[PDB]
Amino acid sequence: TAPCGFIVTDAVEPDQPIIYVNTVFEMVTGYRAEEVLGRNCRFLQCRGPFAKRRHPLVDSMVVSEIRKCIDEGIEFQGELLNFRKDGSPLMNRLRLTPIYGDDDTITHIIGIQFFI
Amino acid sequence: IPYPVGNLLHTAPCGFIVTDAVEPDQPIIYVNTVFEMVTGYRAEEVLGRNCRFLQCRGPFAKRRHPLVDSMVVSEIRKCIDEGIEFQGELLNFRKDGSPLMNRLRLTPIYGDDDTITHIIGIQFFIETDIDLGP
Ligand SMILES: Cc1cc2nc3c(=O)[nH]c(=O)nc-3n(C[C@H](O)[C@H](O)[C@H](O)COP(=O)(O)O)c2cc1C
Ligand SMILES: Cc1cc2nc3c(=O)[nH]c(=O)nc-3n(C[C@H](O)[C@H](O)[C@H](O)COP(=O)(O)O)c2cc1C
């Protein structure tokens, strides 16, 4: 199976909703595709589906760089704490890469998750 | 009663490929189901090989087809070697010989410390007018 989680967001809709996750994402995070479709990926920074705030131990500096990289259309790589649906911790080595469309808009961002 | 993974797999919008950037000549270590379905090549046929077989017209042609854009192929080579990103359209072929326009994105993965361990390819297959006739 894939060595990594794969995520595709729609870069044209507001706030990068997920339109696809692969089976490694589902297996490792314990969320199912149907639960996460249309949501922003940031719920992974909250400890389980009932925590309403980002966890203190997710590095706000990395989050902030992710936001910037997305805003500016440029690739990203870094590591931040995430959580499985059962609230258990995940170290997510994350790479984001924009997909440019026919001309010359970003249509998609791809996320690649190496859990380490 | 568990809930299965992969329920919306049929909606995957692109091919995904992973190569081992450490081993020689970027051999493929994973392809997803979109890749298989669109190219007609099934994972067992492609693992261990370089992705360039897709530039040959089907599995019994040993060399890249002359209508594949050799300039673009060169840039791909350069971006991989320089450890940088690539996005471009490239003519490929299904196993059945039919033409494929492959909007390919390559992105390197840096590992623990602190070198490229993988490359991810993302394929958005799009339409062409290219048609090699009956
Ligand atoms: C394609 C894509 C994949 C993402 N994957 C993750 C992820 O796996 N884990 C995570 O914490 N954030 C991920 N994010 C980041 C959040 O969705 C969001 O960009 C981040 O939390 C910063 O924005 P914010 O301050 O508004 O929360 C991803 C973003 C995109 C666009
Ligand atoms: C991760 C990855 C995915 C690739 N995807 C394929 C592809 O789908 N189609 C293709 O023609 N080449 C693809 N390539 C490109 C070839 O493998 C090769 O790098 C390219 O043709 C340039 O090298 P060459 O001139 O030695 O053949 C991919 C390369 C990498 C690293």
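Following Swiss-Prot, chain A shows residues 42-157, kept in their order.
Cβ atoms here come from the backbone N, Cα and C positions, even for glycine.
These features come from Swiss-Prot:
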| type | residues | note |
| --- | --- | --- |
| MUTAGEN | A:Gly46 to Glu | Loss of binding to GI |
| MUTAGEN | A:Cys82 to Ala | Loss of binding to GI, but no effect on FNM binding |
| MUTAGEN | A:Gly119 to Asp | In ztl-21; long-period phenotype, decreased interaction with SKP1A/ASK1 and loss of binding to GI, NFXL2 and APRR1/TOC1, but no effect on binding to PHYB |
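In the three-state DSSP reading, A:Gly46 (mutagenesis position) counts as strand. Checking the mutagenesis positions A:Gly46, A:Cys82, A:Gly119 against ligand 1 with a 6 Å cutoff on the Cβ atom leaves A:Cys82, in sequence order. Figure note: comparing Cβ neighbours within 10 Å for the mutagenesis positions A:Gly46, A:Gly119, the maximum is reached by A:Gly46. For the recorded site, A:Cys82 (mutagenesis position), the DSSP three-state label reads helix.
You'll find the Cα of A:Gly119 (mutagenesis position) roughly 15 Å from the Cα of A:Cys82 (mutagenesis position).
When the alpha carbons of A:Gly46 (mutagenesis position) and A:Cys82 (mutagenesis position) are compared, the span between them is 12 angstrom. Around the Cβ of A:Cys82 (mutagenesis position), the same chain contributes A:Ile48, A:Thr50, A:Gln57, A:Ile59, A:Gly152, each under 8 angstroms and 6 or more positions distant in sequence.
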